[PDB]
Amino acid sequence: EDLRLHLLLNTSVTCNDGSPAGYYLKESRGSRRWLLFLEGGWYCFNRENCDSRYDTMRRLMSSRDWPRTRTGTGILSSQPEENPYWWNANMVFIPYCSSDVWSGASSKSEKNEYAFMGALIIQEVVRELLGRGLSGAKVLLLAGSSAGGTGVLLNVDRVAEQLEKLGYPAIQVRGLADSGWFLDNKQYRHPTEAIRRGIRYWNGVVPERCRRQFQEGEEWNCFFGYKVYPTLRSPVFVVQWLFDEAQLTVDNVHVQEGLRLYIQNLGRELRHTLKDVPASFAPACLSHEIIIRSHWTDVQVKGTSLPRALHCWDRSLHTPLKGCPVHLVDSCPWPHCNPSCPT
Ligand SMILES: O=c1[nH]nc2ccc(Sc3ccc(Cl)c(Cl)c3)nn12
C-alpha cells in the first residue's frame, strides 16, 4: 500500500458530490520521471443515470470513502520485475470521481446536482504536484485506462499548455492511452448520443484543434481516438486490444457467418485506424484487461512486449531503431490468434 492519498488543497475542485478530489502519490527522489495515471469507469450523462451511479458506484463519484493508500500495480509498480518500463518513476494515481470521461469543467451549484470537474481535477493535480517535485521533472507521462485512456487524449495537450504557461517549458509532456480508442461504428444488433448528452450535462471540454475542426454541437467527435489523435501535438502512445470487450459491449456483441464477418471487420477497422499511429500496441485479443494489471508484461506483439515497446518509445523521443520497435499492431484477424493474449 505504497501510494499515499492527498486530497486537493483547493477544495473547490471536487468529485461529483462536492467532496474534494485528490491523487495518490509515491515519490521517487532522484527520478525525474513522473507518471500520472487516470482511472477509468464509464461515465453518467443525466440526473437519473448519475443518481443510480451514486448508489452503487459511489467511489467513482465521491472521495468520502477513499482509502488512505493504494498499491501501485503494473505500470504503477515500483518493482522492476513487475514494471520493466518505469519502475523507478514518481507514481501518481488520480481517482476518477467526475463521471465525465475527464472532460468536465462545471461546479455543483443551485442548478447542478453534481459537479463534473475532470479536466480541472487534472490541472489542479498537476499544479499541486509542481510544489512536490514535479517542477524538476524531465518527462510527465499522462497515462490512463478505459475512460481514463480517452481522458489522456482529451487532456494531454492541455497539460502541456498549462506547464508552458506556468513557466516550465523543459518538462516533456507525453500521453499513454490504454483501452480508450473506440470506433463510432454500427452495432451488430440494435453511445454517441450518451456522450453528446453528457457533454452538455458536464460542460465538457475537448482539445482546441479538434473542437475547431468539428465545431459547435459536434464536439462528441473528439472523444473518438482516430478523430482527436491527429489533432494532438504531444507524443501519444496508443494501447488498444483489437477486440476490446467494451467496444463489443456497446456493439451489443455478447459463431455464425454474420457475427464472424462483423468481428473480423471490427478488427480490420481498428487496425486501419492505427496505421498512421507510430507508437502503438494493438494485440488481436478479446479482453478488458488494462496496463495497471500485474501481468501486463506477458502479452507480446511480433515478439515484443508492451514494456519493451514503451522503452523503445522513450528511446525514439531522445529514424527507426534496430530491434526496438514502437508500432506493434497484430494483423491476424480473430480473437486470440495471438498466442500471448490474456487467458
Ligand atoms: O471506463 C470504461 N470502460 N469501458 C469504457 C468504454 C467507454 C468509456 S467513456 C467513452 C470514451 C470514448 C468514447 Cl468515443 C465514448 Cl462513446 C465513451 N469508458 N469506458
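For chain A, we keep the numbers from Swiss-Prot: what you see runs 87-276, 287-350, 356-419, 427-451, in order.
If you check the header, you will see the structure was determined by X-ray crystallography, 1.3 Å.
Just so it is clear, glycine is given a Cβ too, placed from its N, Cα and C backbone atoms.
Marked as active site, charge relay system by Swiss-Prot on the basis of experimental evidence: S232 (among others). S232 (mutagenesis position) falls within neither a helix nor a strand when secondary structure is assigned with DSSP, and so counts as coil. Cβ neighbour count for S232 (mutagenesis position): 23 (other Cβ atoms within 10 Å of its Cβ, all protein chains included).
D340 (active site, charge relay system) falls within a strand when secondary structure is assigned with DSSP. Within the same chain, residues at least 6 positions away in sequence whose Cβ sits under 8 Å from that of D340 (active site, charge relay system) are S265, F268, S388, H389. Summarising the annotation, Swiss-Prot assigns active site, charge relay system to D340 (among others).
Annotated active site, charge relay system per Swiss-Prot: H389 (among others), in sequence order. In the three-state DSSP classification, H389 (active site, charge relay system) falls within coil.
Quoted from Swiss-Prot, the note on mutagenesis experiment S232 to A is: Abolishes enzyme activity. Unable to mediate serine depalmitoleoylation of WNT proteins.
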Express as a whole number of angstrom the distance that separates the Cα of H350 and the Cα of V356 across the 5-residue gap.
11
Note down the number of other Cβ atoms within 10 Å of the Cβ of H389 (active site, charge relay system), including every protein chain shown.
15
Interval bridged by 7 absent residues [Cα of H419 to Cα of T427, Å]:
11
Can you give me the CA-CA distance across the unmodelled stretch from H276 to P287? There are 10 residues absent, and I want it in whole angstrom.
12
